[PDB]
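Student: Just dropping this structure here.
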Amino acid sequence: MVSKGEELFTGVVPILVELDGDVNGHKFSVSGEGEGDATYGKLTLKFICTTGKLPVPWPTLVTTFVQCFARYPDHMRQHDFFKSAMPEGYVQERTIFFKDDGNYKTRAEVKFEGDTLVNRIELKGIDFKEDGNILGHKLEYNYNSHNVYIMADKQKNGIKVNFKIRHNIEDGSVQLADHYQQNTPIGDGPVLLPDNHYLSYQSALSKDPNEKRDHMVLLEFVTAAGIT
Ligand SMILES: [Cl-]
């Protein structure tokens, strides 16, 4: 049978993202909108900085900016925590360590509000260098493909996730961002606790030629794998 969580994702779902951020005291807000099509693992989103100029590079926020839209193969359906927690939702927490620089800590609440999948995020960044690659804006506007590794965390009725992102720096080098993540259901109901597996991401960043506000257009495809 198809679960109630699965059923919510069988079509195209509107997405709303709202973030409040503070990185080394630079305060900013971002709003995002678009659509997710989980059957195809497809995300299409546009983000706008509503407070003026974004004080960090847009690529550093890509991972923060709805893993319930991942395409899970039929044979791996019993391993899809994210959809199983819906519609009541889940809280995602991350620490993201930028090598030789500062760190972000994020808390995101992801749930349905009517037909819209909403993610409300608070991001706090500290210990950044004033002329490091982040606050000095030295990162290229592009994105590499990566795998995201998932395991159950029974004691929390959720999952633990870890992965490394390599951001290309303008001089040809790379800025590593080590991600540690936990997700916990908001409701008290049963969720699917997965066997170890991963999600494969591909991402493309672009600009809306008619948009004068600071913004990012993101197209992402996400597929679960590792169990066959
Ligand atoms: Cl940027």
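Going from the start of the chain as shown, residues are counted 1 onward.
How was it done? The header gives X-ray crystallography, 1.4 Å.
Each Cβ is built from the backbone N, Cα and C atoms, and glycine gets one as well.
Under its mutagenesis annotations, Swiss-Prot gives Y143 to C (Swiss-Prot position 145) the following note: In mut1.9; shifts fluorescence lifetime from 3.03 to 2.74 ns. Experimental mutagenesis at this site is recorded by Swiss-Prot as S145 to P (Swiss-Prot position 147), annotated: Increases fluorescence at warmer temperatures such as 37 degrees Celsius. Record note (Swiss-Prot), mutagenesis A204 to K (Swiss-Prot position 206): Abolishes the tendency to dimerize and leads to monomeric fluorescent proteins. The unchanged residue is displayed. Mutagenesis annotation in Swiss-Prot: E220 to G (Swiss-Prot position 222), described as Suppresses the 399 nm excitation peak, leaving only the longer wavelength peak at 475 nm; the structure shown retains the original residue.
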Student: Are there residues of the same chain, six or more positions away from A204 (mutagenesis position), whose CB falls under 8 angstroms from its CB, and which are they?
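Tutor: In sequence order, the residues whose Cβ lies under 8 Å from that of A204 (mutagenesis position) (at least 6 apart) are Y143, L218, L219, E220.
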Student: Test of understanding: give the count of other CB atoms lying within 10 angstroms of the CB of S145 (mutagenesis position).
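Tutor: Around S145 (mutagenesis position), other Cβ atoms within 10 Å: 9.
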Student: Neighbour count, 10 Å Cβ-Cβ cut-off, for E220 (mutagenesis position): what number do you get?
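Tutor: Other Cβ atoms within 10 Å of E220 (mutagenesis position): 21.
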